[PDB]
Amino acid sequence: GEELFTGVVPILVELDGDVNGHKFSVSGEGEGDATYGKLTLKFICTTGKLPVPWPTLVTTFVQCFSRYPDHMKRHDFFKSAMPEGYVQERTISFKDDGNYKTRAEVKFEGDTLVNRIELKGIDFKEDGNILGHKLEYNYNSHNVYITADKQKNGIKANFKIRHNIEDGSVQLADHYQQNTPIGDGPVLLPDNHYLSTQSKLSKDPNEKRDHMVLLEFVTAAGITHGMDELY
Ligand SMILES: *N[C@@H](CCCCO)C(=O)O
């Protein structure tokens, strides 16, 4: 599977969502270059205005594009599941507000890596930071710890995303994530490690539709003692 990621790979993201009486769809396109852990993606809301803030969907919108160091190649579950792919399921709980439930399948369709997502939003406050669009349009860097779930033949992660709010506070979005292979081909089940992520959000000055431009870099890390010994 890792052979499929040696070059630049086109990406398609499709999300079907339902939150607070609003059905919405998002399509995203761009490319990933796993050699540098680099993602360049532009998302468009094709149904009108997005009924939740763009930053709340960044994690939902392809960790197979993470840069795994040579010394950590045996820990890359995500690429090992390719091309048949993996299911990624999350609960995202917004502190003192509602939650997202997401299920995605990530797999190749020919040369294109496709992330197809179903999202449901539950129990949000009409006046809250999410439905009230009170999040700043920016994004923090996070370290996501990955552990094996070997009886389920996959991996899991839980992590809290920090969203800056326009009132100067920071609202946490608590993520619980599980990934399972779609195919029956053996996958790599990793030792504990983490993914170091950084994301920049911007706008296309020629785009009339509601949209988000995302530039993201992800690097696997945390396995250091063996390499440190060399020096
Ligand atoms: N590279 C050092 C050893 C690192 C000490 C911790 O492993 C050296 O060559 O002396």
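Per Swiss-Prot, chain A residues shown: 4-64, 68-237, in order.
Every residue gets a Cβ built from N, Cα and C, even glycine.
Note on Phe64 (mutagenesis position): other Cβ atoms within 10 Å of its Cβ, all shown chains, come to 21. One mutagenesis experiment catalogued in Swiss-Prot, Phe64 to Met, is accompanied by this note: In RSGFP4; increases fluorescence and shifts the major exitation peak to 489-490 nm; when associated with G-65 and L-69.
According to its DSSP assignment, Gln69 (mutagenesis position) is helical. As a published mutagenesis entry, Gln69 to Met appears in Swiss-Prot alongside the note: In Citrinine; leads to excitation and emission peaks of 516 and 529 nm, respectively; when associated with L-68; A-72 and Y-203.
For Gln69 (mutagenesis position), the same-chain residues lying six or more positions away in sequence with a CB closer than 8 A to its CB are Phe84, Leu201, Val224. One mutagenesis experiment named in Swiss-Prot is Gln69 to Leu, and its note says In RSGFP4; increases fluorescence and shifts the major exitation peak to 489-490 nm; when associated with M-64 and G-65.
The annotation that Swiss-Prot gives for the mutagenesis experiment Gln69 to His reads: In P4; leads to no detectable fluorescence. In mut2.2; shifts fluorescence lifetime from 3.03 to 1.94 ns; when associated with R-30 and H-145. In mut3.3; shifts fluorescence lifetime from 3.03 to 1.88 ns; when associated with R-30; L-46 and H-145.
Within 10 Å of the C-beta of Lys79 (mutagenesis position) there are 13 other C-beta atoms, taking all protein chains into account. Quoted from Swiss-Prot, the note on mutagenesis experiment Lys79 to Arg is: In Topaz; shifts the major emission and exitation peak up to 20 nm; when associated with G-65; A-72 and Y-203.
Under its mutagenesis annotations, Swiss-Prot gives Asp103 to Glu the following note: In mut1.27; shifts fluorescence lifetime from 3.03 to 2.85 ns; when associated with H-145. Under a cutoff of 8 A between CB atoms, and with a sequence separation of 6+ in the same chain, the neighbours of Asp103 (mutagenesis position) are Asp129, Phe130, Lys131, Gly134, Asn135, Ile136, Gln177.
In the three-state DSSP classification, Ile128 (mutagenesis position) falls within a strand. Among the sequence features in Swiss-Prot, the mutagenesis site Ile128 to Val is noted as follows: In EBFP2.0; shifts the excitation and emission spectra to shorter wavelengths and increases quantum yields compared to BFP; when associated with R-30; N-39; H-66; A-72; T-105; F-145; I-150; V-155; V-171; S-198; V-206 and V-224.
Swiss-Prot lists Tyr145 to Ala among its mutagenesis entries, and the accompanying note reads: In Cerulean; leads to improved quantum yield, a higher extinction coefficient and is 2.5-fold brighter than ECFP; when associated with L-64; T-65; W-66; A-72; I-146; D-148; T-153 and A-163. The DSSP secondary structure for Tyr145 (mutagenesis position) is coil.
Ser147 to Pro appears in Swiss-Prot as a published mutagenesis result, with the remark: Increases fluorescence at warmer temperatures such as 37 degrees Celsius. Neighbour list (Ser147 (mutagenesis position), Cβ cut-off 8 Å, at least 6 residues apart, same chain): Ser202, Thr203, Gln204, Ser205.
When Cβ atoms from all protein chains are considered, those within 10 Å of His148 (mutagenesis position) total 19, not counting its own. The note that Swiss-Prot attaches to the published mutagenesis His148 to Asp is: In Cerulean; leads to improved quantum yield, a higher extinction coefficient and is 2.5-fold brighter than ECFP; when associated with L-64; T-65; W-66; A-72; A-145; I-146; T-153 and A-163.
When Cβ atoms from all protein chains are considered, those within 10 Å of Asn149 (mutagenesis position) total 12, not counting its own. In Swiss-Prot, a published mutagenesis experiment is listed as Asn149 to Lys, annotated Increases fluorescence at warmer temperatures such as 37 degrees Celsius. In Esmerald; leads to brighter fluorescence; when associated with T-65; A-72; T-153 and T-167. In VisGreen; leads to brighter fluorescence; when associated with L-64; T-65; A-72 and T-167.
Per Swiss-Prot, mutagenesis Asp155 to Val is noted as: In EBFP2.0; shifts the excitation and emission spectra to shorter wavelengths and increases quantum yields compared to BFP; when associated with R-30; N-39; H-66; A-72; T-105; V-128; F-145; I-150; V-171; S-198; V-206 and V-224. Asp155 (mutagenesis position) falls within a strand when secondary structure is assigned with DSSP. Contacts of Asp155 (mutagenesis position) defined by a Cβ separation under 8 A and a same-chain sequence distance of 6+ are given as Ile161, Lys162, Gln184, in order along the sequence.
DSSP classifies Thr203 (mutagenesis position) as strand under the three-state reduction. Annotation of the published mutagenesis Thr203 to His, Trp or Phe in Swiss-Prot: Results in significantly red-shifted excitation and emission maxima; the original residue is retained in the structure shown.
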Can you grab the distance from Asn149 (mutagenesis position) over to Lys79 (mutagenesis position)? Cα atoms, rounded to a whole Å. 18
Which same-chain residues, if any, lie at least 6 apart from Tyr145 (mutagenesis position) yet have Cβ under 8 Å of it: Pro58, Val61, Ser205, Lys206, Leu207
Cα within 10 Å of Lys79 (mutagenesis position) is the criterion; apply it to the mutagenesis positions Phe64, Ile128, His148 and give the hits in sequence order. none
